[PDB]
Amino acid sequence: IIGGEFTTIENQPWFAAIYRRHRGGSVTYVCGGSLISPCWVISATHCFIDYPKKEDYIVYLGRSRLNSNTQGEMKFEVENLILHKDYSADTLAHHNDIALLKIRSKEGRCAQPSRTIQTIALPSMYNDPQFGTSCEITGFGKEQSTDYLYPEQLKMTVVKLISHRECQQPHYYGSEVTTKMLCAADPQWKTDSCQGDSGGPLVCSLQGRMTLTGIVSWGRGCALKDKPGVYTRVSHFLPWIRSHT
Ligand SMILES: COc1ncc(-c2nc(C(=O)NC(=N)N)c(N)nc2N)cn1
């Protein structure tokens, strides 16, 4: 997250921290995700595509720091890693960039809700807030494009929804962005998602309810003028999510 503020898991309790075990036993951060029901975490397919094997992954819920065990966290293995069969990657843009992780603990149980662990509601069909609505994004991604390290503390910020029309303009993304994608950005381009934020939540208030409107997918750089963050448009994937959960 470029700009924004540090936070703790209490403020974004559906946020899931996804890690991979390497050949040798070293464990590294991969991507964010979101808890959409006790047994199911939703994330982005591009995060896993180089390593499709579900035994390689560990998911934490209730975790506020990248490399320390937050008090109250839960740890899960991945019992079902569902990548979207229509996924594709161009030079920049990712299509159908959505993934589902079925989680189960070593004790064979799903998520138990707490002050640090909650689900996030899905939108209803094709129901998005209007452009200019403020939404929040959360993650452990880079704080500056040129950073090598990820921040050790969880971060969040606020971006505003941009219209498909505006995001289609030539100095934005042209035809790289489609109707199953949503654009969001800061008016001053001062805060954004970045590398390491992929798979994480874009959450908006809709009908006075917090709703998983987007999943961090891609962008050209981070916090660049005329280059919004691009998100998987969750309200356009509900059939796929229903059929797979
Ligand atoms: C040109 O170098 C470069 N490296 C990484 C990224 C990148 N960006 C976003 C991203 O959300 N960008 C954004 N919201 N502007 C992302 N999720 N993952 C990424 N790897 C972009 N550019």
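By Swiss-Prot numbering, chain A shows 179-423, in order.
Here the Cβ of each residue, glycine as well, is placed from N, Cα and C on the backbone.
Lifted from Swiss-Prot, the feature list:
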type: ACT_SITE; residues: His224; note: active site, charge relay system
type: ACT_SITE; residues: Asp275; note: active site, charge relay system
type: MUTAGEN; residues: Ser323 to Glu; note: Abolishes phosphorylation, proadhesive function and ability to induce chemotactic response; when associated with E-158
type: ACT_SITE; residues: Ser376; note: active site, charge relay system
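Overlay of Swiss-Prot feature records on the structure.
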residue : record                           : DSSP (3 states)
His224  : active site, charge relay system : helix
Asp275  : active site, charge relay system : coil
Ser323  : mutagenesis position             : coil
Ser376  : active site, charge relay system : coil
Within 10 Å of the Cβ of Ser376 (active site, charge relay system), how many other Cβ atoms are there?
25
Find the one among the active-site residues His224, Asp275, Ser376 whose C-alpha lies closest to that of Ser323 (mutagenesis position).
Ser376
Can you tell me the CA-to-CA distance separating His224 (active site, charge relay system) and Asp275 (active site, charge relay system), as a whole number of Å?
6
From the active-site residues listed here (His224, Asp275, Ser376), select those whose CB sits under 6 A from an atom of ligand 1.
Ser376
Relative to the Cβ position of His224 (active site, charge relay system), how many further Cβ atoms are located within 10 Å?
22
Spatial neighbours of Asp275 (active site, charge relay system) that are distant in sequence (at least 6 apart) but have CB under 8 A:
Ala222, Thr223, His224, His262, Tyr265, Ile393, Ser395, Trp396, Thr410
Among all the protein chains here, how many other CB atoms are within 10 A of the CB of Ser323 (mutagenesis position)?
13
